[PDB]
Amino acid sequence: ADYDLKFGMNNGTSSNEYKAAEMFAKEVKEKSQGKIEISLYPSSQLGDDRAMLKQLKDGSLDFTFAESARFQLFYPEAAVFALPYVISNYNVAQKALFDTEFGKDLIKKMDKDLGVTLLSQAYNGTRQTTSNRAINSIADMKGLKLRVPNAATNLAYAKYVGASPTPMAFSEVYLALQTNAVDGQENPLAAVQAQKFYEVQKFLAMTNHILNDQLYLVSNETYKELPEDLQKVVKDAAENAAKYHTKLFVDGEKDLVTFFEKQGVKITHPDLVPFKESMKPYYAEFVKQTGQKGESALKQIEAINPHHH
Ligand SMILES: CC(=O)N[C@H]1[C@H]([C@H](O)[C@H](O)CO)O[C@](O)(C(=O)O)C[C@@H]1O
């Protein structure tokens, strides 16, 4: 094609993210009259999300996904998006990004410093905790060998609840669970399904601890080369795909608990009051480390009412 573009992702071919990326690719190909073809590179073929963000910056990959929170790697205050229990729901996540001074500035910096254009934002589920033994209360976390991604906020979730974290890439998790090298992991329900973690985890606990969004990002080096009518095709397709993406996750959350039960998984509902209490010293450490910018980001986010209006 005139533009042989590539979209890298960590998720696999059975995931909601992949299905939404397929919708995006199809719409772009059709509405560009075949000028643009987007090929998909799932399952961390190209590296993890940190690697893929570098590749968008240098123009060697055209599209990828990232969470708003992942930008903590560059702007420490952006950890606010994944401080456990701070962002209440997706309504808050949307407003935090697009309707705060903090979030608007972040989007501008992503364009200036990191070489990426934000096309759209979707919901990517609320993270829960799976394990090889029951989590009936916070006490069961103590010393649980909890896999986390290579992200400071997830590492802190594990530490402050009393678990023993083991960071590793997403691709490595199924093996680690299967062999009981670790005792559990934490991810939204849809990823537990997509990766078939239910095959290698007998328990799931509704810890509700981190809210994930999902940004459709394009390399500036690619986006600048597209004539403006094709930029519009891409932007509009990303917005349409993100609405579909969100819907896939909202519907999965409704029924996935009963899917897992049918697969033999035992679901627990630990009391979250001590989980939330356990994060208070972590918030204090975030404020100490990130200073006025972090205090401000917190304040701006805590001011957002979570009810749709
Ligand atoms: C956009 C993206 O790549 N998301 C990935 C996230 C983030 O890397 C992580 O939450 C840090 O931001 O980690 C996973 O949930 C995980 O490894 O468990 C896989 C998911 O596909």
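Note that the numbers count up from 1, one per residue, in the order the chain is shown.
We read in the header that X-ray crystallography, 1.1 Å was used to get this structure.
Every residue, even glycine, has its Cβ placed from backbone N, Cα and C.
Listed features, source Swiss-Prot:
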BINDING   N10, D49, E67, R127, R147, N187  N-acetyl-beta-neuraminate binding site
MUTAGEN   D49 to A (Swiss-Prot position 72)  Complete loss of incorporation of N-acetyl-beta-neuraminate into the LOS
MUTAGEN   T64 to R (Swiss-Prot position 87)  Complete loss of incorporation of N-acetyl-beta-neuraminate into the LOS
MUTAGEN   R127 to K (Swiss-Prot position 150)  Reduced incorporation of N-acetyl-beta-neuraminate into the LOS
MUTAGEN   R127 to A (Swiss-Prot position 150)  Complete loss of incorporation of N-acetyl-beta-neuraminate into the LOS
MUTAGEN   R147 to A or K (Swiss-Prot position 170)  Complete loss of incorporation of N-acetyl-beta-neuraminate into the LOS. Large defect in N-acetyl-beta-neuraminate uptake and binding
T64 (mutagenesis position), number of other Cβ atoms within 10 Å: 26
Listed recorded positions among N10, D49, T64, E67, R147 whose Cα sits within 10 Å of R127 (mutagenesis position): none
Inter-residue Cα distance where the pair is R147 (mutagenesis position) and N187 (N-acetyl-beta-neuraminate binding site), in Å: 10
DSSP state at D49 (mutagenesis position), helix/strand/coil: helix
Rounded to the nearest Å - Cα separation of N10 (N-acetyl-beta-neuraminate binding site) and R147 (mutagenesis position): 16
Recorded N-acetyl-beta-neuraminate site residues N10, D49, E67, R127, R147, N187, farthest C-alpha pair in Å: 19
Packing count at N10 (N-acetyl-beta-neuraminate binding site) (other Cβ atoms within 10 Å of its Cβ): 24
Under 8 Å by Cβ from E67 (N-acetyl-beta-neuraminate binding site), same chain, sequence gap 6 or more: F81, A82, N124, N212, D213, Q214, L215
